[PDB]
Structure formats: C-alpha cells, structure tokens
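J.: Encoded as structure tokens, here's the structure I'll be asking about.
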2 protein chains.
Amino acid sequence: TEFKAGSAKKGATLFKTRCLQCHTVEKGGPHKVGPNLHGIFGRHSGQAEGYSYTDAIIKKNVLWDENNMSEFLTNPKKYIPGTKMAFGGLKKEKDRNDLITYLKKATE
Amino acid sequence: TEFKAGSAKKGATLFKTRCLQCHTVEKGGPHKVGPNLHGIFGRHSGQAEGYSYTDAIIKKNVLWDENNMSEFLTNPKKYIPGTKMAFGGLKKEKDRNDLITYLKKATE
Ligand code: HEC
Ligand code: HEC
C-alpha cells in the first residue's frame, strides 16, 4: 500500500513504551484514558461503546486501515484537529511500520 | 469517511446487473472471469489463491476499504492501469454507495 510490514516484536515494545499508558489492545480489556483498541481495523473512528470521544474524532469518521493508522500516528492533532489524544507522534516510518504490524496482529 | 451507507437492496441488484457476470461474493463460491470476492475488505489486491491476477493489481497492492473500493469502481483502469478488469465504471456516487453497502455486507 504505502505501509510495509515491519517487526511485530519491535512493534509490541513500542506499544508498551508509547501507547500502553492510555490504551489496552486485548479483547475484553478496558478503556483507560484512551479506548480499548480491540478490533479497530476496519472500524470507523469514535464507535467503541462506553467511551466518551471528542466531537472531532466522531466527525472525522475515519475508516481505520493500516494506511490511515499511519498518517494518524505521524501527527494525531494535525490529522484530527480537536482530538483529545495527547501524543506528539512517531515521525519515523520504520517505527510506525513496526507498531501497525503489531497492532494489526494483537487487535484481531 | 467519504463513502456514506446506501441501500443494500439497491446494491444487491446493481451487483447482479453489473458485476455478477464476472464475480461471485459467497464464501466457498468460485472464481470466474474475475475472482470470488468473499472477504475482500481489509485484504490487499491480488491475493485470492488459485486466481491468475495481472502483474499490475498485485503491484498496486491496494488495501481494500469501502473508500478505496469507491475510487476503484469509479474507473478501474484509471485507478489500476494495466488491470484486466473490463468494466467502464459507476460514475454516480449514489450507485457506488448502494453497491459497496451490499458488498460490505455480502462478502463478510
Ligand atoms: C494518552 C496520553 C494517549 C496515548 C499515549 C496514546 N493515545 Fe491513542 N487515544 C487517546 C485518547 C484520549 C483517545 C480518544 C480521543 C478522542 O478524541 O476521543 C485516543 C484515540 C485513539 C485512536 C482512535 C480510537 C477510535 O476508537 O477511533 C487510536 C487508533 C489510537 N488512540 C491509538 C493509539 C496508539 C497506537 C498509540 C501509541 C503510538 C496511542 N494511541 C497513544 C489517548 C492516548
Ligand atoms: C468482467 C467483464 C468483470 C466485471 C463486469 C467486473 N469485474 Fe471485477 N475483476 C475482473 C477481473 C478479470 C479481475 C482481476 C483483474 C486483474 O487485473 O487480475 C477483477 C478484479 C476485481 C477486484 C480486485 C480483486 C482482488 O482480489 O483484489 C474487485 C474489488 C472487483 N473486481 C470488483 C468488481 C465489482 C464490484 C464489479 C461490479 C461493479 C466488477 N468487479 C465488475 C472482471 C470483472
């Protein structure tokens, strides 16, 4: 596409150090600061039940593919102005690839 | 996204009149002129087994989302030059929406 598979192992540790603070990925895992991401690929933005999303992400109505996921992760607020997600971004494409590789796998 | 849900019923009849000639959508349905489309959303282009795809679609490496699916259907060859898919396209957004609505549902 414009996303190439990376390291799932590398990707799992990026998750623990950069996303775990606010999210879980397991099926049946809870919402924390951010929503549980189980089954996020192919779902539109703002639709997990029981979570208070911003007006913004709901309206962005993003359909989540490994490619969408990558612009997003590069600069969250630039991609969804108004988002409450407080994350600067992952500037290197290799880190992004490793992380989506992990995600695509753990959120299934 | 940039795809809004349409009529699944409308969408099923567009399929019979415009795509059925070359494709099936059921799980366990065969390849004909074109490949069986069961489970196409979220899959990349050119990966159904047992089907001879063009060099072109394999290389396009499209990741299939209701939005990708829509530019594609607008003008197949313009989107994947080299494709063997012989279909002029569906120019009206409403027809496209009805058709992807059906597809998203029947290919699951
Ligand atoms: C807390 C300081 C966060 C960190 C670190 C990360 N995310 Fe996040 N995320 C956070 C919030 C509060 C929300 C909801 C935002 C809103 O505007 O309501 C999000 C949302 C997501 C989404 C969209 C979810 C949906 O259902 O559409 C995704 C895809 C996502 N977050 C992923 C994600 C990743 C992979 C992170 C590590 C690189 C990560 N976020 C960091 C809060 C926080
Ligand atoms: C025969 C005259 C066709 C008609 C009418 C339609 N399609 Fe088709 N499709 C055809 C071929 C020969 C192929 C493979 C092309 C190649 O270059 O190898 C395709 C491919 C698809 C795809 C991509 C499949 C994949 O696995 O990536 C899709 C998504 C698709 N076709 C859908 C589709 C729809 C929805 C149609 C009706 C509007 C339709 N096609 C018409 C042949 C023919």
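Here Swiss-Prot sets the residue numbers for chain B, with the shown residues being 2-109 in order.
Cβ atoms are placed via backbone N, Cα and C, with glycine included.
So Swiss-Prot has the following annotated:
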BINDING   B:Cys20, B:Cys23, B:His24, B:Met86  heme c binding site
MUTAGEN   B:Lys78 to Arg  Loss of methylation by CTM1
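I'd like these features described in context: how deep, what's nearby, how far apart.
T.: Annotation note: B:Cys20 (heme c binding site) sits in a coil segment as assigned by DSSP. Around the Cβ of B:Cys20 (heme c binding site), the number of neighbouring Cβ atoms within 10 Å comes to 19.
All protein chains shown were included, and the count of other CB atoms within 10 Å of the CB of B:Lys78 (mutagenesis position) stands at 15.
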J.: If I take the alpha carbons of B:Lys78 (mutagenesis position) and B:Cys20 (heme c binding site), what is the distance between them in whole Å?
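T.: Between the alpha carbons of B:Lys78 (mutagenesis position) and B:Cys20 (heme c binding site) there are 16 Å.
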J.: Mind giving me a neighbour count for B:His24 (heme c binding site)? Other Cβ atoms within 10 Å of its Cβ, every protein chain shown.
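T.: Taking every protein chain into account, the count is 19.
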J.: Cβ under 6 Å from an atom of ligand 2: which of these recorded positions qualify? The list is B:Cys23, B:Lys78, B:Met86.
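T.: Close enough to ligand 2 are B:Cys23, B:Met86.
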J.: So which of the recorded positions B:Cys20, B:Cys23, B:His24, B:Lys78 sit close to ligand 1, that is, with a CB under 6 Å from an atom of it?
T.: none
J.: Report, as a single number, how many Cβ atoms besides its own are within 10 Å of the Cβ of B:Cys23 (heme c binding site).
T.: 14
